[PDB]
Amino acid sequence: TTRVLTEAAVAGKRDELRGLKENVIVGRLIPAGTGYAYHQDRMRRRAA
Amino acid sequence: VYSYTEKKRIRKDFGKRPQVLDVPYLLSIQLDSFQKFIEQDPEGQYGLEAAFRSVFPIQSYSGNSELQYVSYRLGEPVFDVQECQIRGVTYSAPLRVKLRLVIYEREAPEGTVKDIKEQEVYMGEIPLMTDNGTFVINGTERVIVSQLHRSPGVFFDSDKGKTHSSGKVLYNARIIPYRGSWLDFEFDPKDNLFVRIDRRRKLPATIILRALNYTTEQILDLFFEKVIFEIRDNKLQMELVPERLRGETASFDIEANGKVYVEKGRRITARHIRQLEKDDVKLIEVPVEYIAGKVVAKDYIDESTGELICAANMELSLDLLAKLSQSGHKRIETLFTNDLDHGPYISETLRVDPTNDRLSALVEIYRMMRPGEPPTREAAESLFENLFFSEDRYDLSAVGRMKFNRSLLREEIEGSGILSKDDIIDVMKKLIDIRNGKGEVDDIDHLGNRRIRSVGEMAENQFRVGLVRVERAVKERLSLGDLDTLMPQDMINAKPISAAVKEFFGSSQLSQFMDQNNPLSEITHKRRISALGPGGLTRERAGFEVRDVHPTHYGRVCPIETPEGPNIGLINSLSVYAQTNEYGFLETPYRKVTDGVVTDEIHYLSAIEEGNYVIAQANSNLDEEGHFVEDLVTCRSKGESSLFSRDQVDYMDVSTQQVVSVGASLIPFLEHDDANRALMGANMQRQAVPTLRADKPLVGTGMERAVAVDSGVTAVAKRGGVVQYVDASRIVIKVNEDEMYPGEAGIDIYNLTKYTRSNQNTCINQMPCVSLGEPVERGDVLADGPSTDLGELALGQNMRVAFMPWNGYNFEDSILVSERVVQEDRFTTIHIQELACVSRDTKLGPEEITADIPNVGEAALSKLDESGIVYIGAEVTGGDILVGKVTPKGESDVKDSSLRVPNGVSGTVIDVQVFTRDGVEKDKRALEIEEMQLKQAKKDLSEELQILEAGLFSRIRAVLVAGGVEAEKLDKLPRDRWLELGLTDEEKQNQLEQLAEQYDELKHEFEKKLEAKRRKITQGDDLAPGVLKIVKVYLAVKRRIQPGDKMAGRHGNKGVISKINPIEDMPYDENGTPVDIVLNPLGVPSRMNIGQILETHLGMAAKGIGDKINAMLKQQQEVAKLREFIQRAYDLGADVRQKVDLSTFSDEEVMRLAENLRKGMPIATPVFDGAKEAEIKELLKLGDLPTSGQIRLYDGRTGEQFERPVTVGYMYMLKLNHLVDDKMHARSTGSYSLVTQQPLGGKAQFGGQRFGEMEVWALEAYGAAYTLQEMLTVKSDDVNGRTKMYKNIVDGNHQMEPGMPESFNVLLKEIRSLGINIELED
Amino acid sequence: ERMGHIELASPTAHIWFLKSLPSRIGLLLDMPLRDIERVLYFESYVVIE
Amino acid sequence: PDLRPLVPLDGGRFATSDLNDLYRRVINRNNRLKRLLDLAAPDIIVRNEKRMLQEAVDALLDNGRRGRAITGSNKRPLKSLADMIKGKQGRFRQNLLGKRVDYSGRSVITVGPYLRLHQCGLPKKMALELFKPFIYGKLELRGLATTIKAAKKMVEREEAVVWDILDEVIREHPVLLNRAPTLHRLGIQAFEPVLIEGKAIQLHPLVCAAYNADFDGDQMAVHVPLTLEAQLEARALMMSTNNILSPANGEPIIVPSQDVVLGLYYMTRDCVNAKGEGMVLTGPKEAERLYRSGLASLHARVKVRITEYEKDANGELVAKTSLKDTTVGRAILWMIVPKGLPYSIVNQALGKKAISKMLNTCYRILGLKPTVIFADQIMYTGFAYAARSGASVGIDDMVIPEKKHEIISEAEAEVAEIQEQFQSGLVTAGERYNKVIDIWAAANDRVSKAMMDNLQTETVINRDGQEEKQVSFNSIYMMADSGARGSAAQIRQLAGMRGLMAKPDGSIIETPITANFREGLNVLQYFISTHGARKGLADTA
DNA sequence: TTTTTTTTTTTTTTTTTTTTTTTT
DNA sequence: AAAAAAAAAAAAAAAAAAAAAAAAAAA
């Protein structure tokens, strides 16, 4: 975790919460199961 | 002739192999070790004497003052075991040492002293060892498992070709001392000898040699053989030795004496070397090119210029040879370097070596071990001297010296505790030889390479550590202090030694809570061998080598008893007959076989000596003389088995059982079982809770009396005699006049234990097993302990198992239990728990245990006494108030903090204790318990006095009969005046006064004992700093059987009771008796534990004979036919030992035997001698049960016959303590955590279950999103969402407001605590 | 939620950005990590422009 | 401060985290540094204090990386922010990816075969604790509770009215059963609870195969989906009746496992001459009626009139009736197979492969619900008729071969001859070793073959004639041939010799162990046969 | 005599699920 | 009486990844 977080900090990286893990950590719906459609809607409302 | 308690119920024995060595005292290890830890040794080698002589005397920093040790003593403990357990203090003895301080004078390096002073100083208290091998630390019974660590010495390990692509083996030697830094010597892929001190960075080996004052020439001379080249004015002749020519090809014509022995090109052959030897050729001629690459041995300096022509360890070349030719040197010494016999390992290592002199090597080693800071001329020298050649900081030990000398093939067996130059050089030479081809590696699992420390060795080491600490303290004090005539008491501090010894005995990987829920578990825990803890290999550091059963385990360590799971094999359990050699090695017994005769004399063989000799098998027939009946017999000589001749045999096993532990020798028909399932049985046999009425092993192994007697629980008469008073709390034994000492009139009072909690919350209880006025002899069972019956271990109950698949209720492994098992209440177990309430002294004010509690009603306080503490015997269910305690409260003005029974537990309050700090008030119940103990002690003391005083008064009466006869004038007056009568002038004149003075002394002893006990009872106990008092309560739950209560036999067949069927529904045979259990038979074949079916058959036979006895006794027929039947039952089998002819047995004793057998005759089946499958048929047919062992069962419910007759028999079943109500628990709105808002720990803390990282994939695999969303959003984490859904569900609305997990915010904050900025962009 | 802030009397290097094996400071200045740790130990001076 | 709590333990004792110790050290060092700078202390002292502050901040940020970790008064490496982030105990893997969960419980399990495929038992007490907010909601809806405190008190006292409310709630509210090692997605399945008295989570037997759950005390957790969407999820995705097909391979995961299979095997078989062989019956009903009264044994060859259906048409079932030749046992079995399947499926020995393929055929031809009911019926009837069989195992069910000792004598003679040849120098050590292992393997195979010949076909009876051979009914052969918790490998360690055993190195010992379990193993042979057991256990661990 | 590649060596990660005499 | 951090600790296998130092092998 030290390596990953240090590299992310120095690089100034930006995560967008798209996978099955970051959504799990953040507590939002899952982009795999029943939440799939919801996520698609979240994409459709955005940039519209 | 049989012992009386054995005569109560003599156990039929099927063993055909006679016993030659009775199973020794099962707790030899712990007792012997701790006895060697404390003993006055005239020549201190082991015990406190050893440590004291090692550290003392103590010399000041040239201060003309010295402190020297004199002697040591162990004062009697203030408290003893029972009150030590009840009160909670360690059962320790105070070690008190006489120390002598002496002051010297000026100008007296060894002159006489001017002043001396001796003082007895108390320094530390050591926890003594209870009679059962268990320490008592804080009211509990801790035990120190014995450790098994790699033996100190030299180990020539290999790498087995791994850790390299080439697959080359890199041999490496290691010197491991008992205390100090190690020393390794390892090779590399380039064949250079490298060293690494203390497993630190690597170095060339030769550096150490240079640090030992050895020049390059000295190194070459030590490790290489010189080859001499001569200059006979030309041709570069050379002195030849034939054997050095092996493995080489003749590049030129090898000739001498004008005879061509070998020619160019042809390889040198062994025939050629023999021909050279016969020719007696010493000097030959060789071309100069032979020296074109060879390495010079010693330095050469020109005689003219005094200049170094060439130094040692330098390959010679043609130019160098030409230069040194005219220099005037004719003799040249090179090194015999061969690729197969004498490799040039040292030469290449020296070439790699960058150091040049001793000082450079010492500087390098100092930078190595202590890098960074500059080296110094003195610092490096002192460090290296204090590394390997210092008695203070490096000690082989001696087991270490013996191993070091034996491995290197040295004559002596004792010497210095520190290495020497010769030692290191010999180690390097042996490693180089192993690399060469001669010599073999030493595996690190041969049990002649792993000691057994015990409590004694570890305790001694820790005491020595404390001793050196106090040594440093006194060293600082002395030189600092002057003579000051300061007594030797202010110099010594008792805190370091006591702290160290208590820290070891209380906190360590080894000093662990005893698993005190059986006699068997106690005895098997005390005889444990752990490969973990300080100084040993940890769990994650162990491969598969140490986890395996090396062929030297036979007879020393048990192969089939190791706790399965993460630590398997590292926790090996001792064998039955194993011992501890004087060096700590595991030696096992064997029988000496002479030319042809098997003499009964026993020799103990260590793991080393067993390899050389030849050892036979336990089951080898002999014909009344020790002569083998078979001329060929199986043996196991060098770790491998084979058929050997008759005379060639050397040793034979003492008894068949010695291959196993004591935890697996209790399994009947073990030899029929699998190894995995034998392990399961022997690991699940030491968890059986002591049932309410432990009954019997109906099929034992003949090795059950020893387990019960030798473990402390069973109790046993110290001296033979006749019972005088038996009560369920105490037993009084009148010792026989012959067994009594002349002085005292001794009567032995055994105070039993009644329902006290054991460390696993099971209830240990001792009841009497001897009626009033019954004789008892030495070492016979009086009070059966928990899970014992007439001295025989009884771990469970023997019930009528019936193998058949019943309606699926025993599908996988489940066991169907008839309700007759619970109606008869035979598996009921008493679980005693302890709850505590501590009243402290808060800053706001002291806490109180007043009965008045604010805001509570009257029913809640009803069960409390006037002092507010629950009554003894009140039936308290969940939530009740057990101790009414209140505390000061800030801006009633007090807060209720009363201890209450945890929800779920429901039992009777059998006992209450109240400990009060010295100088603190006592409450009503404390006074009641104090008065109870006081009256009990006073009554016991008076009862003890009674008979002793009565004997003296009877003697006084008898004396008064003669010389002043008073037949009727004496009895009328009170006995008090019987000691004040005159006498005539005779030898008896000074007898009345003597008896009167003796009576006065007796009364004085009585009153002082009473006063001492009163003081010990009334004294306010010692507690922690800041605690006013403690109130403990003992609940006594009684758990019955229910679906979930795990049950398991002894052959490692387990199962969860799956249903308690009514009596009728169970299968029943034509006689009406319903089978009390219905197992699943499909688990027998696959699991291959076929021992249990034979046990079941033998159990059916046993109860058949028992029921025949019961029928013959129901009608009062006679003793004669009972005699005849019991004799025909005990004479069954062939060759069976233990002729038990009942002619000697008295008629009343025969009747008592019939009474104790009517429940079923016990049968003994030794582990590996066994009852033959043909004898079981005979015993079944002795009754009337079918020989095959299977009867026809009628289905309970349908009422119609079962096809294919089915097995039934009396199997012995335990009740493992994995009870269901200890496990089952559920949570809905329990209190959450503080750091990350989440549920709390399980069960007692009311927590939920772990939806772990592996249980979130199980949902993601599905199309499950909402369920996962809630499972990690609102069920556990989101602070407001759980409340919102709580109200919604109470409102009937099924929805959520997920929000964000609080733990995510916690992580964000913790990341922001670092120098990294993290946020949530939208 | 509320946080504080401690004002060091001297600047202090961040270990994560100093001792991670691909040491960020180590290869930022192209200076060997040993010569940097030596500087942080006040064992030697370093020219600064 | 809250993230590094300083709560007072009961009794005026304070429990604190290690962040506090490090922060205190840092502030103390910073104060000393500022004081030294104020006092203009010499260069060495200020440099030392600066270095010490550097080390203190190093420890606070990430302890145990630069230098050696600084311990507290407990002589252990204290945990800093880094140790709280990373590690198996860190926030990521302990409190973010998976957390302890409310509305949950755990317990030990049992068999409970009366359950249907889609409902698991649930102890009354545990169920009451789990569904408590639901009980409160229903009570305050029904008006029996004036306030929430009254409802809580009524539930705590466990009034008799609460049980009806709980049975109303449980009706349609799936609960997720979950074993501890959930390796694959079939380790979390949602059943419908059925209230049970006691303290055991009764679990349908078949699903054990999916869980690898054996009732040797292996514990299970129940979670409760709360929201409406989660309930519908556990109803439509995770229900046990929906996972009748594994995710890794297209084979079912509801195979009748070890006792149902023995029941069917014993019940779908033929005896050459049993009671009432050779009569004609008017269908499965007549066969069952004959069997119950005992007039005809369970398996006797007879002729039965059966109607079998086929869906060869465009989704339309067509029947055909014929006088098949079968046994009364198969006639009884046929009443459970659904309409579509053909009779030939239940006209054979019906071991474990045949029964599993029967289930697969039912699933692929009919769908899902028919196969679920078929699996339930198969389980019920298999259990019942295994019970009726009374299939036991005694010490007379391991018939050691009559020619075992002859084979062992031949092997001993051969090994003696090879040893003599070695004494003559004709054979080297390795070659003789290979020859000896070869002869021992051949002898062991011969012994096993003799065993199987004397165990599987040995049963001989007569039917209007001299004699005739038949597949034997010896119980161990029934439990091995059927595939129900047995095999030809796990047998031959009971009757025939148990082959050779390997040493710790992995080598093969020259002399095998020539005693089986029916005759007991002497000391040396058993000791040899522990290397394998401990190697296996360590390998599993 | 300098420079690039390859090799070696040291160091950094991972290693299952649940259940106490001494300064302010 | 309130507070407070030094030590001499020393120790582990196995395996692999990655970075730094060292040694060939030139032109």
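In order, the residues displayed for chain B correspond to 2-892, 911-1341 in Swiss-Prot numbering, which applies throughout.
Just so you know, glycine gets a Cβ as well, placed from its N, Cα and C.
As recorded in Swiss-Prot:
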| type | residues | note |
| --- | --- | --- |
| MUTAGEN | B:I561 to S | Resistant to antibiotics salinamide A and B |
| MUTAGEN | B:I569 to S | Resistant to antibiotics salinamide A and B |
| MUTAGEN | B:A665 to E | Resistant to antibiotics salinamide A and B |
| MUTAGEN | B:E813 to K | Disrupts the enzyme's active center |
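With a cut-off of 8 Å between CB atoms and residues at least 6 apart in sequence, the same chain places B:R548, B:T563 near B:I569 (mutagenesis position), listed in sequence order.
Straight-line distance linking the Cα atoms of B:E813 (mutagenesis position) and B:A665 (mutagenesis position), rounded to a whole number, equals 26 Å.
In the three-state DSSP scheme, B:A665 (mutagenesis position) falls into the coil class. Within 10 Å of the C-beta of B:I561 (mutagenesis position) we count 32 further C-beta atoms, all protein chains included.
Spacing of B:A665 (mutagenesis position) relative to B:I561 (mutagenesis position) is 7 Å (Cα to Cα, whole number).
For B:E813 (mutagenesis position), the count of additional Cβ atoms within 10 Å of its Cβ stands at 25 [all protein chains shown]. According to its DSSP assignment, B:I561 (mutagenesis position) is coil.
According to its DSSP assignment, B:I569 (mutagenesis position) is coil. Within 10 Å of the C-beta of B:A665 (mutagenesis position) we count 28 further C-beta atoms, all protein chains included.
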